[PDB]
Amino acid sequence: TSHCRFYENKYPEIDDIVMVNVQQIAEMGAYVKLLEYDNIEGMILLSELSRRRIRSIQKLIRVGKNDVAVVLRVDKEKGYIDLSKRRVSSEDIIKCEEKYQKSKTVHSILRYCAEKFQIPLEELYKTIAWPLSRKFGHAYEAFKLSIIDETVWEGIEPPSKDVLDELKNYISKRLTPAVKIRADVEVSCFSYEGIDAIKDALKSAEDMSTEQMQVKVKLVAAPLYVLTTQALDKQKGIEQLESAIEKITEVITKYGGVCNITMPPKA
Amino acid sequence: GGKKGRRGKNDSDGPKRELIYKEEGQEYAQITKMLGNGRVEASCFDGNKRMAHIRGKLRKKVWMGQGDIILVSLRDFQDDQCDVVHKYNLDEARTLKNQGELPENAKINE
Amino acid sequence: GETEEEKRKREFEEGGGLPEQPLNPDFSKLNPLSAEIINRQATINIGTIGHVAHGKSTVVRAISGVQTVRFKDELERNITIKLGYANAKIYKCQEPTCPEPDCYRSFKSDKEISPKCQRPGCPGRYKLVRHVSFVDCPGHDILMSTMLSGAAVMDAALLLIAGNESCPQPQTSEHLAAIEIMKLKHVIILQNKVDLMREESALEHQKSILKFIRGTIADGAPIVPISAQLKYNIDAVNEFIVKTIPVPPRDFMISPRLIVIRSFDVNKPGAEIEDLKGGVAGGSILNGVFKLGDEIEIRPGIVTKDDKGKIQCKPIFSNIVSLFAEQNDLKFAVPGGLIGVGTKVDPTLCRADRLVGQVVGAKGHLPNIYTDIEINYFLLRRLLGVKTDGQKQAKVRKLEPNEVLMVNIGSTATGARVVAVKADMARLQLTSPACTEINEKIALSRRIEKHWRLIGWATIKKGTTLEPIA
RNA sequence: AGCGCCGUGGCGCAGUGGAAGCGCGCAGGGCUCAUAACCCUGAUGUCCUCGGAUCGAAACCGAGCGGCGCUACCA
Ligand SMILES: Nc1nc2c(ncn2[C@@H]2O[C@H](COP(=O)(O)OP(=O)(O)CP(=O)(O)O)[C@@H](O)[C@H]2O)c(=O)[nH]1
Ligand SMILES: [Mg+2]
Ligand SMILES: [Mg+2]
């Protein structure tokens, strides 16, 4: 079962950008299911549908698919929403798609957990969702942290240890992402002996390949030597390759040859 | 379509007409290009490219386009130019293709 | 039942395999025809000259079987800059019964010392009479520096003329005169287009060829029809190479020297750099004998410019890690052949067309580098390689002071500036340093029709020396 | 050879974590006296092939196939 809106309230807020799945259209307008929030329909007026002049209702509505939306007025006694689609800026739709994708990933993960445990999704959200959103501001960022740092599940009471264990199993199995930091060094050496110097620089660079960050010097052509690292934190590899650059410069300068930098370490 | 049709002769020869062959100078040809002033260019089945006038009883009575088999009468005093006399509506053209009055290298089929 | 590879291995073992050279043979007793020298190293360099879109790599692979790379994804079909390399072992059939013309045969590098005679009915083997290295020269109007350097390296020549096209080809005359410049008369003229040529038209074309080569220094150059696509008329080429071309004077008392035409970086990608190789100088030894593990230095070396505009020349010191012939690792070097000397030189130093025509001298010998050279030059009356429509083929002008001219000093392609002009001598100022050891015959080219055009020969008589910084 | 890119339904593209996509084509229908414009509905797949997790794979990944681009012919 799919219920229990991600955000703070089942009913929407004022001027909150929303995220629609259209179901049918009447003469007045479109009554549309809201997927960003739990299940409650919104009314999109015909005069407030299309940026262009209205000519083809079904060409733009696309019954059975998802789209962006904006809320204008809300009813806080029984539940009613006034919605618009014309007034969506060129850039806001991008943040809308990313919010949809992350919220839908979280929804799918927790719906998987609820289906495995046969407990209503609302209870699992009661034990997992919004205390996590209070701690970190986004459940997906906290999920990534729990992938890295397991202190995320500290201070929260789960219904059972099995729930957290199987949630960790699923997140490790599905939310598995290491960034390839790649740099290019041009050896412009003209000295007497460089192959020995190249080997010594090779050893100096490769010895600092840590347990979690293994830096390897790949060879493609004569001048261009590639330096490859798998940066898990993305803030340590650049220093590793800078140290490698210092080492290779130290090795090369004293022997007689020269080395030049072509591509510094970057993501 | 239009209100023009009721002003016409109403000459309804829809049933299959008997196709007309070539007689001592009348020869078959193929429309190659459409020109202006009601004149067409016809490649005749003799290796020549004659200039054929869209002709009386044919001007605004039948409408003809590129790549249409055609019957055209020559002029003995001037061989280069000629006159389109009859048009075959792509069915008896197949029959002539099998009988091969024209070289079969000119293959024009829909 | 036996696989063809097993048959080839059995023939190779029966043929003697590839005997390994002794670590230290008695050098004074060795000759370029000795078994320990001939089995694994060539002794005569034969160059190929011809017009573009004529076919020389095809002729080379018809003769030798070793293909030229024709690389760089844009030089694959049009032209090549670096010279091609090929290796053919010349074999003769000992049996007196088989006719002499087909007794000889050029076989690949991995061929056995005594392979079976492929002629049906003859159960004889083959005797290795000579090993030669076939090198392709670029016959293109702008591609002259590499062509002239190769001609300097070459000891024998092969001119290719297409019968069906125009009889007088000016680029063929260019290459022939360039060869005449550097004291090489062993030229075997070969007609590429004999399949598509008529009975009397071929005779007329041959008569025209004989008419053209009358006043040149080369007089008795053999002329032989060959095929490049049908791959016939190769044995006669081997016979003519053996007979008309004797061994150039090259023995063991002369000082060891090297002339490098091409450089290679030995670094196979994908595999980790832990297992790599140094830098390769592809050079011919026109004089001297080398061994395993020697101490050498490239005399011109690195060229650098100071803030004061002074040209500094750094002799590239290098320890010879190994020397590679066509087939396998050798232990001593036979003079008069192209060898890949794999030394501790940087693969980056051997990356681009850097070590193109540079002289290398072993430790204990001092080739002299020069900035300003006192040269003695001889010109010709008419420019060669110009297609005039029947009006007084281009006339050579006397050289003017302060003119940039391309001088190929044996192997070094330098842009010289004229300081003064005399009746037969001149002063050349070089921004790119160049060396001089004994003679180093020089090819002169001028920029007239937007490209280098050969004008004549020259010899160095003096030079302003510069002392390299160690 | 390595690395970067990719895998139409006919072509150009899109989301790839919830299962066939859009636009341009093509067929049929609609508006119009008639055509174009415009409107409506389809009929086309192995989103390249072999596997792993999974209610789910085409995606996420890997055990490979094929085509493009940089290093560049890498003795
Ligand atoms: N029909 C025919 N083609 C030949 C013959 N000889 C050579 N060719 C053609 O020459 C073409 C290329 O040969 P190739 O040796 O690589 O060219 P090249 O002469 O080295 C170019 P450059 O002169 O600049 O060095 C081949 O495609 C071949 O068809 C021949 O005898 N007959
Ligand atoms: Mg009527
Ligand atoms: Mg070649």
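Following Swiss-Prot, chain A shows residues 3-179, 181-270, kept in their order.
Any Cβ shown, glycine's included, is placed from N, Cα and C.
Per Swiss-Prot, the feature domain 'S1 motif' maps to A:17-88; the stated evidence is sequence analysis. Each residue in the domain 'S1 motif' (A:17-88) gets a DSSP state, and the totals come to 5 helix, 34 strand, 33 coil.
While the structure shown retains the original residue, Swiss-Prot records the mutagenesis experiment A:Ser52 to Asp with this note: Weakly impairs derepression of GCN4 expression in amino acid-starved cells. All protein chains shown were included, and the count of other CB atoms within 10 Å of the CB of A:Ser52 (mutagenesis position) stands at 16.
Among the sequence features in Swiss-Prot, the mutagenesis site A:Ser52 to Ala is noted as follows: Inhibits derepression of GCN4 expression in amino acid, purine, and glucose-starved cells.
Take the CB of A:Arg64 (mutagenesis position) and look out to 10 A: across all protein chains shown you find 10 other CB atoms. A:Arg64 to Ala appears in Swiss-Prot as a mutagenesis experiment; the accompanying note says: Alters the binding mode to the eIF2B complex; when associated with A-87.
Cβ neighbour count for A:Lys87 (mutagenesis position) (all protein chains, 10 Å cutoff from its Cβ): 21. Among the mutagenesis results in Swiss-Prot, A:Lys87 to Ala has the note: Alters the binding mode to the eIF2B complex; when associated with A-64. The residue drawn here is the original one.
While the structure shown retains the original residue, Swiss-Prot records the mutagenesis experiment A:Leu205 to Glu with this note: Abolishes binding to the eIF2 complex alpha subunit GCD11. Within its own chain, A:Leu205 (mutagenesis position) has A:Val220 as residues 6 or more apart in sequence whose C-beta sits under 8 angstroms from its own. Classification of A:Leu205 (mutagenesis position) by DSSP places it within a helix.
Under the heading of mutagenesis, Swiss-Prot lists A:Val220 to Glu and annotates it as follows: Abolishes binding to the eIF2 complex alpha subunit GCD11. Does not affect its interaction with CDC123.
Classification of A:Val220 (mutagenesis position) by DSSP places it within a strand.
Around A:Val220 (mutagenesis position), taking its Cβ as the centre, 23 other Cβ atoms fall within 10 Å, counting all chains. Here the C-alpha separation of A:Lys87 (mutagenesis position) and A:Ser52 (mutagenesis position) works out to 6 Å. A Cα-Cα distance of 13 Å separates A:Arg64 (mutagenesis position) from A:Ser52 (mutagenesis position).
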